Amino acid sequence: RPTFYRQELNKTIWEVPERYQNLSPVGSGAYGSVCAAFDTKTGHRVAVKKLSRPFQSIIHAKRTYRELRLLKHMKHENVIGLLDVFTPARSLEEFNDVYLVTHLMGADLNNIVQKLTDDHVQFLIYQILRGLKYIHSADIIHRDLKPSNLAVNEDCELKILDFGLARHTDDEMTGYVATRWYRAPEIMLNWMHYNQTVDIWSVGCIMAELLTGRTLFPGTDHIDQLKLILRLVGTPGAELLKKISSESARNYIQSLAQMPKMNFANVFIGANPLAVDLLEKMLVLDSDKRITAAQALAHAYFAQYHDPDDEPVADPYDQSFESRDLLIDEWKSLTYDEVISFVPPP
Ligand SMILES: NC(=O)c1ccc2c(c1)CCCO2
Ligand SMILES: [Cl-]
Ligand SMILES: [Cl-]
Ligand SMILES: [Cl-]
Ligand SMILES: [Cl-]
Ligand SMILES: [Mg+2]
């Protein structure tokens, strides 16, 4: 066990191993209570997150377990990974705080998206799809890909963030808000049981915005946003209508006058024809028919970066706990086991 020291940060007393020095608050609070630090063991600048009230309720205790399980599993160059996890507690009975350590990531894709060449768009979207192929191979659905969840460095290298945090609330999704502009229509409107294909819609929205400098579907509310979507991709045909299992939602969408899909070469004026082709394959209303991440990596738009021997998949991820009902102290004991069993990367 390392020696720990105490310091007052972010309105509480932080207690951390001596290896972490020069702690200072960082960020806007989006991912929790976070401080930057220098890790003297590795030489890395790191982010240290101290969870607030991780076990106050069943929902909070299970969410804490979920975040730790997901972060411990992710081992890929284009996905956030866990450098360390620690608690000052010496036993389960005194366990009450969890600290998570990752690489410090200053800028996100907003902070860049600058004059982006087509070569830049190729490299950025390639890296998102490489990470997504890995995530999806573990049967994990991201659900919230958007520019603020994509960390990028000075060499254009990218990592995907946002695993195991609280589900977004109805109020967070209301109005003229970026948290809804990237969502697939079937999840925005609860049309049907959704699956991993929601994430490919989000990638299409991001790619369009890198190419034009403008939000693709900046709706002022759910209904305005649906109208923007259907104007570009067309109103649904009978085949998709059958798959909308919500009778109410199916009835509303039939109240709208029918519209054909637009010509994407006339929407994305001047863009690489291979980029136009890929956008047409991602932004398909029927999710069954969208291109997958593994298929998209082989598209000719990425010919300069694609290497099928360097696009790895994930070890299997058991998420049977998601359907399990346990008491607070049982989720807490599972979390403690995962803290003490952590093995750091090479
Ligand atoms: N769960 C996440 O996706 C996530 C994102 C950022 C982040 C952390 C965790 C912990 C260290 C601070 O920064
Ligand atoms: Cl990482
Ligand atoms: Cl503790
Ligand atoms: Cl964003
Ligand atoms: Cl969500
Ligand atoms: Mg989110």
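Residues 5-117, 120-352, in that order, are what chain A shows, numbered as in Swiss-Prot.
The way this entry was determined, per its header, is X-ray crystallography, 1.5 Å.
Heads up, the Cβ atoms here are built off N, Cα and C, so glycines get one too.
Some features that Swiss-Prot has for this protein:
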- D168: active site, proton acceptor (ACT_SITE)
- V30, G31, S32, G33, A34, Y35, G36, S37, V38, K53: ATP binding site (BINDING)
- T180 to A: Phosphorylation blocked (MUTAGEN)
- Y182 to F: Phosphorylation blocked (MUTAGEN)
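Neighbours of the ATP site: apart from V30, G31, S32, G33, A34, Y35, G36, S37, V38, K53, residues of the same chain with C-beta atoms within 8 angstroms of the site's C-beta centroid are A51.
Counting in whole angstrom, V38 (ATP binding site) lies 28 from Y182 (mutagenesis position) by their C-alpha atoms.
Long-range Cβ contacts of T180 (mutagenesis position) within its own chain (separation 6+, distance under 8 Å): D227. Once the 2 residues left out of the deposited model between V117 and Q120 are set aside, the two flanking Cα atoms are found 6 Å apart.
Ranking the binding-site residues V30, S32 by other CB atoms within 10 A of the CB puts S32 at the bottom. Across the structure, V30 (ATP binding site) and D168 (active site, proton acceptor) are spaced 17 Å apart at their Cα atoms. For the binding-site residues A34, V38, counting C-beta atoms within 10 A of each C-beta gives the highest total at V38.
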